[PDB]
Amino acid sequence: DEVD
Amino acid sequence: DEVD
Amino acid sequence: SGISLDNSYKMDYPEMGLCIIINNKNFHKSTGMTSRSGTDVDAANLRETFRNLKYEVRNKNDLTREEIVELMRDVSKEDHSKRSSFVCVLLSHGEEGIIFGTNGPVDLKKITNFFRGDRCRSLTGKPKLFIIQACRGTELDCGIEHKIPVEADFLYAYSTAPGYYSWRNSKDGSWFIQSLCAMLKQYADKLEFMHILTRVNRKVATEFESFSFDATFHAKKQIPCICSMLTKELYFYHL
Amino acid sequence: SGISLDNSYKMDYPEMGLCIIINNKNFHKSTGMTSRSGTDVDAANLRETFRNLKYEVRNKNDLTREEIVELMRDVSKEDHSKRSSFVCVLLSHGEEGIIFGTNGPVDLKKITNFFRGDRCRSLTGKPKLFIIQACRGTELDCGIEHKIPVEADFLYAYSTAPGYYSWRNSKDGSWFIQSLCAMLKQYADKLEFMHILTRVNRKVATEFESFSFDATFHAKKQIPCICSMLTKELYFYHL
């Protein structure tokens, strides 16, 4: 999971 | 007619 | 029992819920804000409309920014266990993200944060509806031709597009509230709420155009803005 | 002829319309923006999904801010007379009101303005859908438990609430695009589009939670944000  |  | 579906909010709790109407008409002279002629027409239309939807309507007039915050704080601390939903209507001057108390502004976010999924537990999972008749800027439309997010289950029914003025008629009330009440009156026993609000969009967009002696403000149009974080369909009736 | 209703957009033109997908994965080193692992999964999912809805899909990868503006300008100057609608999907880094080209930002309003009711006349009265997988800020959700306005007939399907990060999984794609495609796949021949997007809201809100070795980013939730200025109901099917 990563943030944009 | 008026604006808020 | 037979097959179940859960695509719509549960709206058969003992109470529909509160409808808080904040009607700011007269502002402190020091603010330099003009009186909002016709807003009493909106407030009375909304009271009757939500009365017939079986909401517990509370009308509040000419609240300071301190009174708005305390009212919202207090309401968020009530026990909403037996209530299906929550509705707040704000009628005031405003700008983007801001509504005005009689003596100064209030961040919309400070108001809505009281009702967050983690801060008003008796409304967790229930629709929290904010209906906002206020300017969002100064643009004019010239026209043509295990857990849930704490921000879930909110709906912001804005009178106008981001960055734009919102129009109010001093004898008929605001374009948006006029249209909202007419469409709730006609379709609340028939249509899902987003589809009602889409009829509101079309009514405002097609039936209204400003008339002004000032060319800058003449012949302008308006489109409302439905901002939904709801997770289910919302019908005001139940089986 | 029998009585007629016009509560739904006309979607039986010869063509459904364009679906422009801008897939920004790799950014210029000087920007300091990280690669968006998993976005190719999103782009392929979107291509297939809108293909089955009979859109003319055009995928564009790794566009600079200048290439984005020129593409949107060129597309808005095409003749859309035989097309029912227009869809644009933006997959990139962003902040509130902003999406990033590979070399710097683009205001969302500059992109959408090319399609305004008065500036792209072959789309006047037709739904213009902007689907935006990009951050809108750096907040994290901790969870709990003339005749028509020029801004009418736009729909902004935001992946996340205003002010918040948006989450993307490097293997499965973004939470929002995953859910959007699954719900279009299952319901495009069944539900009106706002009801589809409400199911997307619930899927993202209920089925996804972040997992991070960094406590600041661990166990976070997301709610998308449907922002509708549409004036009619939108069904992807007809007849």
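Numbering starts at 1 and runs along the chain as displayed.
Technique stated in the header: X-ray crystallography, 2.0 Å.
Here the Cβ of each residue, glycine as well, is placed from N, Cα and C on the backbone.
Around the Cβ of C:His93 (active site), the number of neighbouring Cβ atoms within 10 Å comes to 21. Residues annotated as active site in Swiss-Prot: C:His93 (among others).
Around C:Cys135 (active site), taking its Cβ as the centre, 24 other Cβ atoms fall within 10 Å, counting all chains. The active site annotation in Swiss-Prot covers C:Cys135 (among others).
There are 27 other CB atoms within 10 A of the CB of C:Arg168 (mutagenesis position), with all protein chains counted. In Swiss-Prot, a published mutagenesis experiment is listed as C:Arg168 to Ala (Swiss-Prot position 207), annotated Abolished ADP-riboxanation by C.violaceum CopC.
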Whole-number Å value for how far C:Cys135 (active site) lies from C:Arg168 (mutagenesis position) (Cα to Cα): 10
Cα-Cα distance linking C:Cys135 (active site) and C:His93 (active site), given in Å to the nearest integer: 6
C-alpha separation across unresolved stretch of 11 residues from C:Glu145 through C:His146, Å: 51
